[PDB]
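Novice: Quick one: the structure is below, questions incoming.
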Amino acid sequence: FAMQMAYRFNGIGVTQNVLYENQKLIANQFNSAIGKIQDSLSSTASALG
Amino acid sequence: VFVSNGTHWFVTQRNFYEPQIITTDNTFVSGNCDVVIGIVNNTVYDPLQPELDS
């Protein structure tokens, strides 16, 4: 999966060394961001308008 | 991407296999080997190296 994300970055003009030099942070960013999706959908009543 | 059969390391385009010997000119440098999760030890070829002996 990290080797896939190294392409995903290369596809937005970010050279993929910027991925592996940050992988543990990008993991933590995305894990945290998925965390906010629970709260966004669960806590707000209007979320599925 | 990088790949190996198990004895020779190669680089190839990502939608039709064609192994290139890993030269400098297929590749770019970054940082050092401490940060890249799952990096491997190898030799990378320099096309200029024999030309220095010539």
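For chain B, we keep the numbers from Swiss-Prot: what you see runs 1094-1147, in order.
We read in the header that electron microscopy, 3.6 Å was used to get this structure.
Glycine is treated like the rest: Cβ placed from N, Cα and C.
For the naturally occurring variant B:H1101 to Y, Swiss-Prot gives the following note: In strain: Theta/P.3. Natural variation at this site is recorded by Swiss-Prot as B:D1118 to H, annotated: In strain: Alpha/B.1.1.7.
Let's see these features in context: how buried, what's close, how far.
Specialist: Taken residue by residue with DSSP, B:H1101 (variant position) is part of neither helix nor strand, so it is coil. Non-local contacts of B:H1101 (variant position) by the CB criterion (under 8 A, 6+ apart in sequence, same chain) comprise B:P1112.
Other Cβ atoms within 10 Å of the Cβ of B:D1118 (variant position) number 11 in total over all chains.
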